[PDB]
Amino acid sequence: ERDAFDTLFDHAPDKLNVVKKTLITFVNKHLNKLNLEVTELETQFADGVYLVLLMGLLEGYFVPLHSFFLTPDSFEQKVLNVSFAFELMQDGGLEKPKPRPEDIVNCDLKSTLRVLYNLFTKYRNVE
């Protein structure tokens, strides 16, 4: 099974470009609160750190930095971080994400963008 996000990612370069553009703006609206900048969606979410921090910010709090692997030393620590971000998503009411947590760690762009897009849809009005 595929959906409209598969269709644009797979077939619509111009629409994909505004999606990416919008996602970079959105993730920085929040991550800039921590003096963090994203420039490259392809890799800067792979280690799970920004994704955890973003999830706290979208729900109005700062996640304790010792509660996840702030400087992950391995594939496994990255996967654990992504899994924790997915847990926070579900705790807040989102359906379990489509992608495996390791898909994000392995820098699958479509997986990364879908996850971020579903956050944007839900949380675009968080200040």
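Using Swiss-Prot numbers, chain A covers 246-372, in order.
Cβ coordinates are placed from backbone N, Cα and C, and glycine is handled just like the others.
As annotated by Swiss-Prot, domain 'Calponin-homology (CH) 2' applies to 262-369.
While the structure shown retains the original residue, Swiss-Prot records the mutagenesis experiment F271 to D with this note: Loss of interaction with ILK. Loss of localization to focal adhesions. In this structure, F271 (mutagenesis position) is part of a helix by DSSP. Around the Cβ of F271 (mutagenesis position), the number of neighbouring Cβ atoms within 10 Å comes to 20.
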Per-state residue totals over the domain 'Calponin-homology (CH) 2' (262-369) - DSSP helix, strand, coil: 65 helix, 0 strand, 43 coil
